Amino acid sequence: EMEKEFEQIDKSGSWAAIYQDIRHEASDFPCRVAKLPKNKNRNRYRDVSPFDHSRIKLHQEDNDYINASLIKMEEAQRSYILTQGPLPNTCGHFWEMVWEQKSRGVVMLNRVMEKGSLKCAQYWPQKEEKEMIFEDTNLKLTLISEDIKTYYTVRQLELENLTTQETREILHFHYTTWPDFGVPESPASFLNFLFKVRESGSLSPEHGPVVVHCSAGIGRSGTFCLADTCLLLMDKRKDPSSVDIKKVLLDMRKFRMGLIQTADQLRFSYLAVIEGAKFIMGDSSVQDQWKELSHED
Ligand SMILES: O=C(O)C(=O)Nc1cc2[nH]ccc2cc1C(=O)O
């Protein structure tokens, strides 16, 4: 069990070493397009770039680059796009990708302001009558409604291709109480939120991959997807002991660098998967426990 390992690592106080072992072992692929001079203003952080092999290309001829990667989890059979928080000049690009990738959901795990700085552009409308137009990408975006909970909010956004007037519904799941380089308040409130996302059908394979972002698209995003894929893997096999969390994280790191940015987010991952396993292994009733613990109203 992951849970014996957890107890071992906790007793020997060795989360930092375990985590460094992963960083050291992590994949190192080229990000030549990210680092082209022309794409300087499309990257939020100098030290966070998509690998060339997994980057999402916009379907445009001017410049197809966005700081986004496709994480394709083969055994689990789930894919995610992970991306940074859109820049003031890449919000058109962001929605271009959502449209082109046919995603149903966007999971946002940061706030616009954190630690007294701006971590992400206001890339979606905050009220119904004030839609956003992205002229560069010829997209309209409209807030259709929102459901504000204590520590997260779900919004229905309408995206219109202004070229064709085709419309799509996007669900936005905005976790608002997950600090940068921090962890969720509890496994229960994390899992409640993850399970909201799943319930919505935004992860389901009849849609494009979900878009996941934090500020860099790696620390909180990586933790969210690691928990999700590990639970999915345990769910298809019904064998918790067969899931090696560290190994699943190295597999995800083949597709984007830097996933899970701190040893405590890794520790937290374990807790989330160990708790989530109760539900996956057929105690349906813990879901509603999670919901009560999380104090969402
Ligand atoms: O948003 C997160 O969860 C996360 O991974 N953030 C960050 C990861 C980063 N790696 C290197 C620089 C850097 C900055 C941030 C940052 O947000 O400043």
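Going by Swiss-Prot, the residues shown for chain A are 2-298, listed in order.
Note: Cβ is positioned from N, Cα and C throughout, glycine not excepted.
Counting every protein chain shown, the number of other Cβ atoms lying within 10 Å of the Cβ of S50 (mutagenesis position) is 22. Among the mutagenesis experiments that Swiss-Prot reports, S50 to A or D is described with the note: No phosphorylation.
A mutagenesis experiment is reported in Swiss-Prot for this position, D181 to A, and the note states: Substrate-trapping mutant. Just so you know, the Cβ of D181 (mutagenesis position) picks up 17 other Cβ atoms within 10 Å once every protein chain is counted. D181 (mutagenesis position) falls within neither a helix nor a strand when secondary structure is assigned with DSSP, and so counts as coil.
Cβ neighbour count for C215 (mutagenesis position) (all protein chains, 10 Å cutoff from its Cβ): 29. Under the heading substrate binding site, Swiss-Prot lists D181, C215, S216, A217, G218, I219, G220, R221, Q262.
Look at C215 (mutagenesis position): DSSP puts it in coil. What Swiss-Prot notes for the published mutagenesis of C215 to S is this: Catalytically inactive mutant; abolishes sulfhydration.
The active site, phosphocysteine intermediate annotation in Swiss-Prot covers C215.
The Cβ of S216 (substrate binding site) has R45, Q85, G86, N111, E115, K120, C121, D181 as same-chain neighbours under 8 Å, each 6 or more residues away in sequence. Checking the recorded positions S50, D181, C215, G218 against ligand 1, the ones whose Cβ sits under 6 Å from it are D181, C215. Counted over all residue pairs in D181, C215, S216, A217, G218, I219, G220, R221, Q262, the record's binders of substrate, the longest Cα to Cα distance measures 12 angstrom. Put simply, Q262 (substrate binding site) is 12 Å from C215 (mutagenesis position) when counted between their Cα atoms. Report note: the substrate site is defined by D181, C215, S216, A217, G218, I219, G220, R221, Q262, and the residues of the same chain whose CB lies within 8 Å of the CB centroid of those residues, excluding them, are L110, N111, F182, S222, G223.
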